[PDB]
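Structure first, then comments.
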Amino acid sequence: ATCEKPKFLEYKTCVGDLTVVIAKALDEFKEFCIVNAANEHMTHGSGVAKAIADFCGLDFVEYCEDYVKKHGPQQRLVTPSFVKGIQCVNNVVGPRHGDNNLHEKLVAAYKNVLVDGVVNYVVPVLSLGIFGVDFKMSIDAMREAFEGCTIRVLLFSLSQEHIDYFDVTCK
């Protein structure tokens, strides 16, 4: 029933990179939003940003560049993906480690994932800088953000241990 709202919050997990998770999402959701852990300037030099930029292509990249150029930096930019099956890319700028109210800002970052009309999401564990630093806070924050929502979330990370923490905290 993957183009309808779920009855309640549903999760999927993937230990894998963007390539792997996108393939899994295409297969299991068919249609979905990819969340990109972005910077304000929507640059894609490295990491998931670079991965999404490479995967989505020049039209995606040009879209983001022109937007920031014309409209200035963005903390949440929902863009076209230019990829069949990918309803949109939600470029979410999360907090950095040591920021004031890290937890609150993490919750706010995950609440920014939601896109009106979009029911299926691929969501990375938002990093605070260094890989794995506060993944527990980040995953906890996601759940708080998503509480009660009628969405499906395919959470992915390159680390099994991030996924195991998700697993053990499922309730």
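For chain A, we keep the numbers from Swiss-Prot: what you see runs 1006-1176, in order.
The deposited model was determined using X-ray crystallography, 2.1 Å.
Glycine is no exception: its Cβ is also placed from the backbone N, Cα and C atoms.
One natural variant named in Swiss-Prot is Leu1133 to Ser, and its note says In strain: Isolate Vero cell-adapted p65. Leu1133 (variant position) falls outside any helix or strand according to DSSP and counts as coil.
Same-chain residues at least 6 positions away in sequence with a Cβ under 8 Å from that of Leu1133 (variant position) are, in sequence order, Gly1099, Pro1100, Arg1101, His1102, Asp1104, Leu1107, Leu1111, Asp1139, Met1142, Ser1143.
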